[PDB]
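Reviewing the structure listed below.
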Amino acid sequence: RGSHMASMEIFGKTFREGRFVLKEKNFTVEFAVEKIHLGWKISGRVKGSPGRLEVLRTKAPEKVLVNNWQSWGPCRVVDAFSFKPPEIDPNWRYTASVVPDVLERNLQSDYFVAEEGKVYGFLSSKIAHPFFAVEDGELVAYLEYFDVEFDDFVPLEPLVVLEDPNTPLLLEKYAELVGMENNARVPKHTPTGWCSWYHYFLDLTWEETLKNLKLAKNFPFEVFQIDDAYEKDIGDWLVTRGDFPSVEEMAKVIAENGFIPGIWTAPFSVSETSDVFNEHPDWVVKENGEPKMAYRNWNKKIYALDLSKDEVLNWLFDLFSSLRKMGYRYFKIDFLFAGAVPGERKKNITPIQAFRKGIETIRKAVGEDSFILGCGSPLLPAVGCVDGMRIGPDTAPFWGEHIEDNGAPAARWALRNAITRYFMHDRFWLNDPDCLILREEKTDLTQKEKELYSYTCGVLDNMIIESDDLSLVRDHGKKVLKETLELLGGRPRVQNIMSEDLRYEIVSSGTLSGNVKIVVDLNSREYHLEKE
Ligand SMILES: *[C@@H]1C=C(CO)[C@H](O)[C@H](O)[C@H]1F
Ligand SMILES: [Mg+2]
Ligand SMILES: [Mg+2]
Ligand SMILES: [Mg+2]
């Protein structure tokens, strides 16, 4: 009976409970509008050529929590009316949007959008990409089918519209419904461990690795994970460089030392220089019959594997099978968005359908006993496949006090996303807030910043992985980690999720330290923690 709800349109008609049919020239939608706890659900099926299918239209709120489709992109509150299109980096187009025609004109939010007291959220992204655009003062929900044709009906991605003054509660409920819809993997045990990247970056040597592997026996690390550095090229995962042994030999040394071997790949990415690409130029997504650049990194054009091709999926299966055989049981799989870039594939399936085949192949290959950590990944499409997911831009050994909020590395913005995507944790997957950087030297992080970052992550019950030259972690670093792990185990809530001043009140019930509250200020870099 609300005046806002009378103002809503669903598939172009007025919002009310029922079963409905939209027949147009090019497509047919059959949908149901059902009442559910705390709002409404729209579900059904579509066939024909739905293209960019308008699902919902309502008046655009002034302040919206918007969400980028992938790990690194911002989840933040913006003013819907004063939006100006960003300059899009030609090297990273698709991190910004899978539909960049939208974002060069209009405010875009992927999967969900919130305002004070309301959540609009799609429960899945299996076939279509679900997004919202603010178009001349209206919020419009779309399902993008990328010009794919369906002879027979396929399921819509369901949409929920939830309403209640407790917006955090709504986001948590939304995420519960996503997790149900996609059979989310929420492991009962969270791995601790070590990651090479945020100290050594691409300059990691096996020599330095071995030093840290020895020191790691003194730290509470289960996993020891080799990051980007070991591989000869992007796509040539089983060929090492420099002073590294074979990929199999690395696993055996790590295992011999009593750790779970972890390894980094970018499994949907092949560089223009790689052996795999040069051997198989028809394995990639194309544009005008020619390889289409998915992004530019490592000073190379990087192409996307065409995950509609059986030869490609077999290759992935064989790769990850091989790695599992060697003893790897922790897989950090990066730049996953590449697999979902728009373009020409062998089969006329959506980039999301392709993406899902790819990640499902990896899951099958590594088995149920392996931990998969997603990163640089579309979020909804991965639910049910990954165990953990990076939900923020990279951290860094500096705060980023005047670094722009554009998805680039900075502790300040990594932590912001850990806070604003908190509700995904223990519902979609385990949230990975990125590594703690606790070293005393070779850092521009202050002790107070280290504390703020680490204690926040602990209160949020998020994955705790450390990334340091362990030689440089002394009493202060060890204490911060110890105290962090004491804050795990709870059910967190960010009580003021629509905050625009980067000050957040965060509670967590039932931690190893009881009920806890941390108030954090990411501008002033202050926290105040109460443990009861
Ligand atoms: C993806 C990329 C790298 C290094 O190339 C790191 O592993 C980062 O944490 C990931 F998001
Ligand atoms: Mg109207
Ligand atoms: Mg076909
Ligand atoms: Mg938990």
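Indices start at 1 and increase along the chain as displayed.
Recorded method is X-ray crystallography, 1.8 Å.
Cβ coordinates come from backbone N, Cα and C, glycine included.
What Swiss-Prot records for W72, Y198, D227, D228, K332, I333, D334, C375, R390 is substrate binding site, and it gives experimental evidence as the kind of evidence. For the recorded site, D227 (mutagenesis position), the DSSP three-state label reads coil.
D227 to A (Swiss-Prot position 220) appears in Swiss-Prot as a published mutagenesis result, with the remark: Less than 1% of the wild-type enzyme activity with p-nitrophenyl-alpha-D-galactopyranoside as substrate at 80 degrees Celsius. Long-range Cβ proximity for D227 (mutagenesis position), meaning a same-chain Cβ under 8 A and a gap of 6 or more residues, is found for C195, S196, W197, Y200, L204, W264, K332.
Under mutagenesis, Swiss-Prot gives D227 to G (Swiss-Prot position 220) with this note: Reduced activity compared to the wild-type enzyme.
One mutagenesis experiment catalogued in Swiss-Prot, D334 to A (Swiss-Prot position 327), is accompanied by this note: Less than 1% of the wild-type enzyme activity with p-nitrophenyl-alpha-D-galactopyranoside as substrate at 80 degrees Celsius. DSSP assigns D334 (mutagenesis position) to coil in the three-state reduction, outside any helix or strand.
Of all Cβ atoms in the protein chains displayed, 23 besides its own lie within 10 Å of the Cβ of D334 (mutagenesis position). Swiss-Prot gives this note for the published mutagenesis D334 to G (Swiss-Prot position 327): Between 200 and 800-fold lower catalytic rate and between 300 and 1700-fold lower catalytic efficiency than the wild-type enzyme with aryl-alpha-galactosides as substrates.
Among the features that Swiss-Prot reports, active site, nucleophile is placed at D334.
Sequence-distant neighbours of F335 (mutagenesis position): residues of the same chain at least 6 apart with a C-beta under 8 Å from its C-beta are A266, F268, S269, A294, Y295, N297, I302, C375, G376. Annotation of the mutagenesis experiment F335 to A (Swiss-Prot position 328) in Swiss-Prot: Increased transglycosylating activity at high concentrations of p-nitrophenyl-alpha-D-galactopyranoside substrate, which could be useful in industry and medicine for the synthesis of different p-nitrophenyl-digalactosides. Able to produce 16 times more of a regio-isomer with the (alpha1,2)-bond than wild-type enzyme.
A mutagenesis experiment is reported in Swiss-Prot for this position, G392 to L (Swiss-Prot position 385), and the note states: Increased transglycosylating activity at high concentrations of p-nitrophenyl-alpha-D-galactopyranoside substrate, which could be useful in industry and medicine for the synthesis of different p-nitrophenyl-digalactosides. When Cβ atoms from all protein chains are considered, those within 10 Å of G392 (mutagenesis position) total 28, not counting its own.
Here Swiss-Prot describes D394 to A (Swiss-Prot position 387) as a published mutagenesis experiment; the accompanying note says: Less than 1% of the wild-type enzyme activity with p-nitrophenyl-alpha-D-galactopyranoside as substrate at 80 degrees Celsius. Residues near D394 (mutagenesis position) in space but far in sequence (CB under 8 A, at least 6 apart, same chain), listed by position: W72, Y198, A408, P409, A410, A414, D434. Following the DSSP three-state reduction, the secondary structure of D394 (mutagenesis position) is coil.
Record note (Swiss-Prot), mutagenesis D394 to G (Swiss-Prot position 387): 1500-fold lower catalytic rate and 1000-fold lower catalytic efficiency than the wild-type enzyme with p-nitrophenyl-alpha-D-galactopyranoside as substrate. The unchanged residue is displayed.
Residues or ranges marked as active site, proton donor/acceptor by Swiss-Prot on the basis of experimental evidence: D394.
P409 (mutagenesis position) falls outside any helix or strand according to DSSP and counts as coil. One mutagenesis experiment catalogued in Swiss-Prot, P409 to D (Swiss-Prot position 402), is accompanied by this note: Increased transglycosylating activity at high concentrations of p-nitrophenyl-alpha-D-galactopyranoside substrate, which could be useful in industry and medicine for the synthesis of different p-nitrophenyl-digalactosides.
Highlighted here are the recorded positions (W72, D227, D334, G392, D394) whose C-beta falls below 6 Å from ligand 1: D227, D334, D394, in sequence order.
Fewest other C-beta atoms within 10 Å: among the binding-site residues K332, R390, that description fits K332. Under DSSP, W72 (substrate binding site) is assigned to coil, being neither helix nor strand in the three-state scheme. Most Cβ neighbours within 10 Å, among the recorded positions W72, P409: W72 holds that distinction in the structure as shown. For the pair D334 (mutagenesis position) and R390 (substrate binding site), the C-alpha distance works out to 9 angstrom.
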